[PDB]
Every structure is written in structure tokens, then in C-alpha cells.
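J.: To start, I am sharing the structure in question, which I have written as C-alpha cells.
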Amino acid sequence: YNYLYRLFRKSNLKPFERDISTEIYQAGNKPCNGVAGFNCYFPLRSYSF
Amino acid sequence: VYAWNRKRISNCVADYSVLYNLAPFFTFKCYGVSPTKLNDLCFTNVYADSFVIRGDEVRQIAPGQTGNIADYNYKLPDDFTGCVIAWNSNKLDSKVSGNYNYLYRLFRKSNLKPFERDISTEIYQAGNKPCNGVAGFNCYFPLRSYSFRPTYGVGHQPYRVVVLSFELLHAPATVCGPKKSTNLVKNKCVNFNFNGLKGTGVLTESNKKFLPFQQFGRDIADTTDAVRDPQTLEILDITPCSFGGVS
Amino acid sequence: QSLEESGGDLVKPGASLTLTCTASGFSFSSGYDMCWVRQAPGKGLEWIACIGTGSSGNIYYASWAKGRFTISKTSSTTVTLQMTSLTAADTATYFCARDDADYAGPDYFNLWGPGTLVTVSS
Amino acid sequence: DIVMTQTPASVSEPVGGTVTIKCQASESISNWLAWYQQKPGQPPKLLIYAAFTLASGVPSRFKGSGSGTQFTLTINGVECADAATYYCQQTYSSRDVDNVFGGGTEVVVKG
Amino acid sequence: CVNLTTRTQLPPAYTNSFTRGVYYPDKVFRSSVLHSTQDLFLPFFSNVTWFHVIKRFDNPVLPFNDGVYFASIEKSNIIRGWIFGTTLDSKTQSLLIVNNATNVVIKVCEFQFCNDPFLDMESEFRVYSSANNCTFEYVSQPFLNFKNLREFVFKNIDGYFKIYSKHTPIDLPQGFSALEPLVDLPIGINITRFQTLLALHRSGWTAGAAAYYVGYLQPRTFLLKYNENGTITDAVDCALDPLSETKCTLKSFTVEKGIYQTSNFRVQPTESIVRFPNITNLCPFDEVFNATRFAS
Ligand SMILES: *[C@@H]1O[C@H](CO)[C@@H](O)[C@H](O)[C@H]1NC(C)=O
Ligand SMILES: *[C@@H]1O[C@H](CO)[C@@H](O)[C@H](O)[C@H]1NC(C)=O
Ligand SMILES: *[C@@H]1O[C@H](CO)[C@@H](O)[C@H](O)[C@H]1NC(C)=O
Ligand SMILES: *[C@@H]1O[C@H](CO)[C@@H](O)[C@H](O)[C@H]1NC(C)=O
């Protein structure tokens, strides 16, 4: 569970770019404001091998 | 969801910008095509499937997904092409007495094939003794009724799901998108593009009188020199801008 | 609960009448819907027009009852139906249907009133 | 938009016999349909709402089958007191509809 | 549906095609220029099938092949419409075109056609019995001494149904008149047979004097001459006779005195001769299969 991959991101990365931001993804209409409710998901997910 | 309606869409232009006021709080996560470039895209086949499922069951609408809705109510093919739209409908599909009018298939002999509907009301036999029309023990009605609970989270609330299936041939197209237009400018060197016909030249008034069915205009060099404007039925001359060799 | 009707009597052709549906024991709540139906003496039931008892009345009409009839709510327990230019075929038995769900239209009707008879003669 | 027909118009089975009335819609109405029965000189009462759920105060013999466009009501038994007319309502889309109620179908029980 | 037993059996009449069967291939504009194109065209001076209707009742079902040329010497508009399909029943979706007294009816649906479809003041339509699964519908303006000549060309390429029409006032007369493309139908069903539709006057039933012609399209090459207006005035078949072939090669309508090279003469082979030895290397499958006792 120690390996993490980004699942949510506004736009595709350009070649040779690194995204280390941990800002909460706003997947709905209401702003997340740090809340991880519905349509408010953590952009990074962990591998489940 | 068990008796999901099926609708045909064709011979029309699909405008996706309207799907924000009609369906607020919608999720456009889908498969098989880029959601953004759907505006400038042509579809030859369109199917629409709409029903209501619970909040915890909205994730089951995905290719290769198994579950109660998938196996017994609505199964998606592995190679599903098209997109699904789902939005909450608590303000519409919730009653103070209870939303008891929505039913789903709970007991079924085998998992449903993709894009199949089952309306059977026969009593399910889950034991050894035949039911013989009796709904007692080991004999349950295959259909249960949703009991939406708006007091709990969104997983116990009515979710309206509309499933759209395409094929994307973009050659015998019957459903496409708008492309807009710009006002006409004349008597100058112009980059023009008429219905995908991109070219550069001077657009001037044309005296030609080619027939109503007749759209373009060709020359001896087998190049388009006359064109009729799709926005306004008028005749234009396409002349390459003034040129020549310098010495 | 009861939805006894009113305003039913002999009427000349090409005239107007006022049928009143009065509720007893309850008021016209917003969450539950009311509708109006009528039954001809010889054939089955039919729907003409009705309005919702909510804050914003979602009035709905039938194709053959597009503009001749007019329904409005006058009090929390009194609703009236107005029709004009009455013809010979308009005679029927009028019922005050009580709906069970406010889906902007006539849903399952659990309760009906006794109904009234409206006839035409010359 | 939706045009609904009820057939047969007339049915007659013995008191121990079984009779079925099917209700057909022009297009699919999914699960939205109701069954109503009226006695002469009496307004009808709801029998089978949602086409499967039984009403209150009604014998279990009243039931419902089919979904989508074709809905069938199967009578397992009559007792010479259920001889009346059965109607089905579309209760699905009533924006511009001449009549939500279906055709008339009276039942005659020869006792 | 009413069965007709008053039909008079007779072999079909025949006539020469002359110089009919020309339509604008595309929607492009060319004026005062000669262009050669390869497309399904009606061969010149071919022999087409002639049906006469009067007590002559000719309503057969003809194969579609790759295309059909329809012409009819008409007065009082006896011909009403056409029926297209393969099985001509509800099993396979079929096509219907009728120009009634008000409009034209375009419907593609799994029709169930009557055995003897016809029409009957005209207020009796008996041409089909049912329609099961309808796909597309369309209604538009009505299409319409012998005084009316109507030419029709029906094609089905890439799921599109192309129709070409021309109305002319006058057997087949000599002349030239190109056919404009009327309507394109993006239907996408395959057509192998058809049958026309007629109107019968009831007084029994009396049929007026009219006739219609059926031609069949073939893949040929034509050279077409556009006038200064922008319309076709004359065309030359490029495979009819050696003289016309010379015109096609020179891409000119007049050939100067001299000798010209047109094409090549080749004798086409018509038999196949495979020669391989007398193979006699039979594998020992007899021992493997016909063994009385097999291994464990
Ligand atoms: C296209 O739209 C413009 C502006 O709305 C209008 O002036 C024009 O007449 C339209 N085209 C046709 C064929 O009516
Ligand atoms: C059709 O015309 C050709 C001449 O072009 C002739 O040889 C042929 O016999 C005719 N067909 C019939 C059936 O007579
Ligand atoms: C074309 O239609 C015919 C109908 O006889 C059918 O046999 C054939 O399979 C069709 N072809 C295609 C490619 O669908
Ligand atoms: C079309 O051509 C004819 C000669 O064939 C000519 O008389 C006529 O003027 C032309 N049309 C116009 C609009 O000039």
C-alpha cells in the first residue's frame, strides 16, 4: 500500500512533467474546501497488489 | 431498471451544452471516447437507455462490472462504446410516504447478457420443492421495490442514470455537432473553409447560375473555383490571390 | 375522507356550468395531487383536465379538453371546474380523483368522491 | 402521445373458471400502470398499482403480469361478485394525452 | 388486400433505349467543357422491358441488379408509386414511396404487402396490411394525346438511395435530357427486387392508357459535354462501337480524318488446367485406426 498513483487531474501532463500536488480534486459542482465528500476525491490512489 | 426503456436518436444534431440545467450534479465519467471533443464529432448509431438506481449502485454501470444491477437488471458489454450520464434526483424521486414505485430484479436464474431486459414475474424457486405459485419460504418474488432513504447518504438516494451507446463510424453519419460560422468578407485574400473544404483565395461575387442540387464549382484544372455558401444560398467565385514571379 | 361533488344540474347546449369538488376531513396539501375525471353514461372513464394542489399549480389538460374547460383552486378545501360552450356529448358523470404522488400528472388514484351527474337537454 | 387499448371487450367464464385481461400500450411505460374496477353506480377503486403490487382490502386473486408495453391481469378465481369492468391507467406520461385510462372490459360471471 | 384474377398473361414488350439514361454524376459545376467519368450508366441503344397497361394488367416483381432506370409515358397520372425490398413481407424491412393526391409518402418499415397492391376519385388504398418496425419517415411536396414523360433513376450505393427525376412534355421518343438528383435517402438496406404501384378507376375497374419502361444500369465510362449555361447537352458512350471509342480516346466530339489507336484486343481464357503428379504416398493411417487392440 506504499505505492501511489495519481487518479484525478485537470488535464493531461506534458512530456517530462512531474505532478506532486496533493490538492483535493473537485469532481462536482460544490467546492470541496478540504472536504473529501461526494464528488470530492483525493487525486492520488494507492496500489493494491 | 429491470424494465429499462430504450430510445433511438438519429437524424439530428446533438447539443451537449444543454445537459447542465436539465441534469445538474451530473457525472460524465464514461468510456470509449474523449468527452471534450464530442461537440465536433459525428455518430451514426445512438441508443439511449434510462432508468433509476440507488446511489451505491451507480458504480455498477461500467463494462466488465459485476453486481446486483449488472447481473440481474442491466449488463454492459465488455467492448461497450458510448457514454453514461448520472445525476441525483432526490428533489424529484423522493416521497414523504416513500418511493415504492421503482422495482428491480433481485432473484434470477442466470446473469443477464449485455444489453438485455427481463420483465418476467414468475415466482423464483430457490429450494427443491416447486413453488407452484406460492411465495412462501424458499420462494421469493424476483422483483424487490426500492426504498430510497434520503435521510442517509447519497448511496441510499434515487440516482437517475441515462446510458448512451454509439458506434462512431463518422462516414454515414446521422448525428453530429455544430461548427458555427463567421460573417462573410469579400474582395480580399481570405482563408476559407466551407464544410471542411479549406482553401485560400479571394472571395468575389459570382455570376454563375448552377442548379439547386449543384453545390460546388470546378474548373479545367479540376480545382474548386465556385462555391455556394451553406449559411446563405449565394454564389461565390474563389480566385487565387494575385501572384506572379519577380525579376 | 370524502370528495363529494357539486354544481351538477341540467344545462342548455352552448352554456357554462360550475362544478365544485369539496374535501372533507383534510386540506389540499402540496405533497399529494388531485385530479378530475368524468364517466359517460354508456362508455368507460376519461380524463379531461386537472391542477395540482401544490404551491405552484402544475395544471395539466387532455388533448380533447384543451381549452374548453377551466379548473382552478379557490380555497384549501374547495376546487372548481369551469366548462363553456357545452355540447350534447358533454353529458357524463363527473368524479373528483384523488392522486397519491405529485409527479406532475395523474398518478395512481387511491380515493374518489361519490361524483355528480351533469346532463344536457333542450 | 401514448395510446392504450384494453382487450377483450367482453369476457364470460364459469364461476370456477379463469379469465385474463391484457392491457397494451403504444410504447413502453415500464412499471407505471394501475388497474381499476368499478361496479355499476359506483366509482372505481384501485386494484393493482405498479402492475404488480396488490392494493389494500382486495383479495389476493387480483394480480398483475407483464411489463413495458404489454400488461396482463390474470383472475385465478371469481365468486359471482367480481363481475364488473376493468380499466388500466398509463400513469407514465400525461403531458398531452386524450385519456390515461384504457378501454372498457366488463366481466360476466355465469353462476 | 384484393386478389386480381383479371390479369392477361403475355410476354413483355421490348424497345430500344436510344439516348436515354443520363444524369449529373456530382453536384460540382462545369460549363463549356468536356469531362469523362466512370459510373453506373444506362447503355445506349439497349433493349428495355416494355409493359402496357389498359385489359392489360402488368404488375410484376423485377430484380433490382445494380440499378434501375424508370420511364413512363403518362397521362392523367396513372402511375402512383414504387415498392422496394427483398422479401416483400414483414420478415425483412422494406421501402415504400407513394405520391397521393396531396403529397409524397416516404416510409421505411417492416411492411406486410398485399398480394396485389393497387389504388382506387381516389380514396381506397390497399397496398399493404401492416407495418411492424418503422425506421424513417418523410413527407414532402408531390412529385407531379400523350403529354407527360417522366424519367426516374434509382440507385443504392453506400447505404444511400439516390433518385433522379425529370419531367418532360411530348414508344420512346428520340432526344436528350439529363436527369437531376432529386433526393438522397440515407437508409442503408439492401434492395434486390421491387414493384410499381398503380391507380385503378372504379365505375368493374377501368384502367387508362399508359405504359412504363424499365432499364438496368451498368458500370461504363461516358464522356459528357457541358454547355455554357452549366448543363449537360450531349454525351458519348465510350464502349458502344469503335467509332465512339475513338471519340472517347481523343476526348473530342469530332474526329479528324486519319487512323487512330484506341485499345487492345485480347482473347479471354475460359478453362483451367491443373496438372499435378499421380500422388501415391498413402500414409499408414489404416494401421493406426483399424488396429483391433489399442494401447492403454
Ligand atoms: C440562416 O440563418 C440566417 C440568420 O439566422 C438567416 O438570415 C437565413 O435566412 C437562414 N437561412 C435560410 C435558408 O433561411
Ligand atoms: C431486344 O433488342 C435487341 C436488339 O438490340 C434484340 O436482339 C433482342 O432480340 C430484343 N429482345 C427481345 C426479347 O426480342
Ligand atoms: C444485404 O441484404 C441482403 C438481403 O437479401 C442480405 O442477404 C445481405 O447479407 C446484406 N448485406 C450486408 C452486408 O448486410
Ligand atoms: C443559357 O444558354 C442559352 C443558349 O443555349 C442562352 O441563350 C442563354 O442566354 C443562357 N443563359 C443566360 C442566363 O444567359
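Following Swiss-Prot, chain E residues are numbered 15-68, 77-142, 153-176, 185-210, 215-247, 257-349, in order.
For this deposited structure, the header notes the method as electron microscopy, 3.7 Å.
Yeah, the Cβs are placed from backbone N, Cα and C, and that goes for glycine too.
Annotations for this protein, taken from Swiss-Prot, read as follows:
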MUTAGEN   E:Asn121 to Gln  Partial loss of biliverdin affinity
MUTAGEN   E:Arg190 to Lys  Partial loss of biliverdin affinity
VARIANT   E:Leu18 to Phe  In strain: Beta/B.1.351, Gamma/P.1, 19B/501Y
VARIANT   E:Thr19 to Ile  In strain: Omicron/BQ.1.1, Omicron/XBB.1.5, Omicron/EG.5.1
VARIANT   E:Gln52 to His  In strain: Omicron/EG.5.1
VARIANT   E:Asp80 to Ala  In strain: Beta/B.1.351
VARIANT   E:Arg102 to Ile  In strain: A23.1
VARIANT   E:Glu154 to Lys  In strain: Kappa/B.1.617.1
VARIANT   E:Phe157 to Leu  In strain: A23.1, Omicron/BA.2.75
VARIANT   E:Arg346 to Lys  In strain: Mu/B.1.621
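Can you tell me where each of these features sits in this structure?
T.: E:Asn121 (mutagenesis position) falls within a strand segment according to DSSP. The C-beta environment of E:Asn121 (mutagenesis position), restricted to residues of the same chain at least 6 apart in sequence and closer than 8 Å, consists of E:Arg102, E:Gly103, E:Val127, E:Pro174, E:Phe175, E:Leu176.
Under 8 Å, Cβ to Cβ, and six or more positions away along its own chain, E:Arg190 (mutagenesis position) finds E:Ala93, E:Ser94, E:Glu96, E:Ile101, E:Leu176, E:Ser205, E:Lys206, E:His207, E:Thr208. E:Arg190 (mutagenesis position) falls within a strand when secondary structure is assigned with DSSP.
Close to E:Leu18 (variant position) in the fold, though at least 6 residues off in sequence, lie E:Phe79, E:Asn81, E:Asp138, E:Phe140, each with a CB less than 8 Å from its CB.
Classification of E:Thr19 (variant position) by DSSP places it in coil, neither helical nor stranded.
For the recorded site, E:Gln52 (variant position), the DSSP three-state label reads strand.
In the three-state DSSP scheme, E:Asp80 (variant position) is classed as coil.
The Cβ of E:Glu154 (variant position) lies under 8 Å from the Cβ of E:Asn122, E:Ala123, E:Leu141, E:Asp142, E:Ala243, each on the same chain and at least six residues away in sequence. Under DSSP, E:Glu154 (variant position) is assigned to coil, being neither helix nor strand in the three-state scheme.
Taking a C-beta cut-off of under 8 angstroms and a sequence separation of 6 or more, E:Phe157 (variant position) has the following same-chain neighbours: E:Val120, E:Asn122, E:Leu141, E:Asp142.
Around the Cβ of E:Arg346 (variant position), a 10 Å sphere holds 4 further Cβ atoms from the protein chains shown. Annotation note: E:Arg346 (variant position) sits in a coil segment as assigned by DSSP.
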J.: Based on Cβ atoms within 10 Å, give me the single least packed residue among the variant positions E:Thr19, E:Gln52.
T.: E:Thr19
J.: Name, in the order they occur in the sequence, the residues of the same chain whose CB lies under 8 A from the CB of E:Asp80 (variant position) and which sit 6 or more residues away.
T.: E:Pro26, E:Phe65, E:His66, E:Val67
J.: When you measure from the Cβ of E:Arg102 (variant position), how many other Cβ atoms are you left with inside 10 Å?
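T.: Total other Cβ atoms inside 10 Å, all chains included: 21.
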J.: Could you state the whole-number distance in Å separating the C-alpha atoms of E:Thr19 (variant position) and E:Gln52 (variant position)?
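T.: About 45 Å separate the Cα atoms of these two residues.
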